[PDB]
Amino acid sequence: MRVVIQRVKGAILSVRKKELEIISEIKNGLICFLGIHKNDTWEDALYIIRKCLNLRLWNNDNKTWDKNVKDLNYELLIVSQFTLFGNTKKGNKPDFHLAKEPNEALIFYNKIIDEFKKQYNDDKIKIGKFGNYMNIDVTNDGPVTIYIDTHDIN
Amino acid sequence: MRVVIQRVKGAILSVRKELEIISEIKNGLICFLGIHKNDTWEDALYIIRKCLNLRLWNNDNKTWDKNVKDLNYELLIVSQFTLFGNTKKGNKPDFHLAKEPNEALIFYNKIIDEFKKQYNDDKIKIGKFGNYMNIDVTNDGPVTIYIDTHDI
């Protein structure tokens, strides 16, 4: 699994059907663009959840990188992003094979969302809409982009 | 060098003057660019080449077909040492793998000139390198592309 984490003062998620409809809003917290790999195991998912929930990305008083999302009662917007497995090594049309197939990613993703809610709180974890087009207004703070790829652990 | 490429309807880059807008793009790419302590100019070339030609837009009835240049769109290159945020360590990131902020800025700027020489210099927007920015992005998709040159 691959995750791109961005720190936000807020995030607005719309889907279609005046044309766009808002279905998700966080204030301060993280947006996590989440890529599911074909061979991804549950130990991989737990690693994402751990870091998103536990990475200290906020200043507090004198100190920096001192406080994680939970410490400050912040929110989390988890969007699925298979394009993180867009292969671009070979020519310019990106290649998506290594990304887990949709029906299997959905069910995976949902386990992951549930686990987010267990490790933290239902009301703090926003999702979007799986494999549907989205319009996400993201107020980036800093900005701060963290990139983790679980296949780099073991 | 690392790059997070996001596809946007537009992006507004502000700094602390409470905020004041300094940069803006409409449809195009925001690119979060992490410079590595070892990066060569060839590393830069790959990111630049890829950012400009990766065909990340539909051309009605075809998918993944048009790049930023083709559609005459813009790019916002913003510097991100956070991309070598070392997160294996603990719950506190350190960022020692990034280029030290003086050689990084010189490098950055050189990249921007090349982004410019290769596209057309009215379409490359930047931020204030050293500074805190608040950047509102309208993610279009969304579509996030991740490239590390050390994976080649």
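To match Swiss-Prot, the residue numbers of chain A are left as they are there, and the shown ones run 1-17, 25-161.
Heads up, header says this was done by X-ray crystallography, 2.8 Å.
Placement of Cβ uses the backbone N, Cα and C atoms for every residue, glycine included.
According to its DSSP assignment, A:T90 (active site, nucleophile) is helical. The Cβ of A:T90 (active site, nucleophile) lies under 8 Å from the Cβ of A:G42, A:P101, A:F103, A:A106, each of these being in the same chain and 6 or more residues away along the sequence. Annotated active site, nucleophile per Swiss-Prot: A:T90, in sequence order, evidence recorded as a curator's inference.
Residues or ranges marked as tRNA binding site by Swiss-Prot: A:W72, A:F89. Note: A:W72 (tRNA binding site) has non-local neighbours A:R63, A:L64, A:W65, A:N66, i.e. same-chain residues 6+ apart with C-beta under 8 A of its own C-beta. In this structure, A:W72 (tRNA binding site) is part of a beta strand by DSSP.
Record note (Swiss-Prot) on the mutagenesis of A:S87 to A: Partial loss of deacylation of D-tyrosyl-tRNA(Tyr).
According to Swiss-Prot, the mutagenesis experiment A:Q88 to A, E or N carries the following note: Wild-type deacylation of D-tyrosyl-tRNA(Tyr). Non-local neighbourhood of A:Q88 (mutagenesis position): A:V4, A:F40, A:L41, A:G42, each in the same chain, at least six residues away, with C-beta under 8 Å from its C-beta.
In the structure as shown, the Cβ atom of A:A112 (mutagenesis position) sits within 10 Å of 22 other Cβ atoms. What Swiss-Prot says about the mutagenesis result for A:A112 to F is this: Loss of deacylation of D-tyrosyl-tRNA(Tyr), loss of deacylation of glycyl-tRNA(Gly), not toxic upon overexpression.
Under mutagenesis, Swiss-Prot gives A:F137 to A with this note: Loss of deacylation of D-tyrosyl-tRNA(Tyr), loss of deacylation of glycyl-tRNA(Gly). Just so you know, the Cβ of A:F137 (mutagenesis position) picks up 15 other Cβ atoms within 10 Å once every protein chain is counted. Under the DSSP three-state reduction, A:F137 (mutagenesis position) is assigned to coil, being neither helix nor strand.
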Take A:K17 and A:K25, the residues on either side of 7 unmodelled positions, and give their C-alpha distance in whole angstrom.
-> 8
Reported as an integer number of Å, what is the Cα distance between A:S87 (mutagenesis position) and A:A112 (mutagenesis position)?
-> 9
A correct count of other C-beta atoms within 10 Å of the C-beta of A:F89 (tRNA binding site) gives 21
Cβ under 8 Å from chain B: which of the recorded positions A:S87, A:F89, A:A112, A:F137 qualify?
-> none
Secondary-structure category, per DSSP, in which A:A112 (mutagenesis position) falls = helix
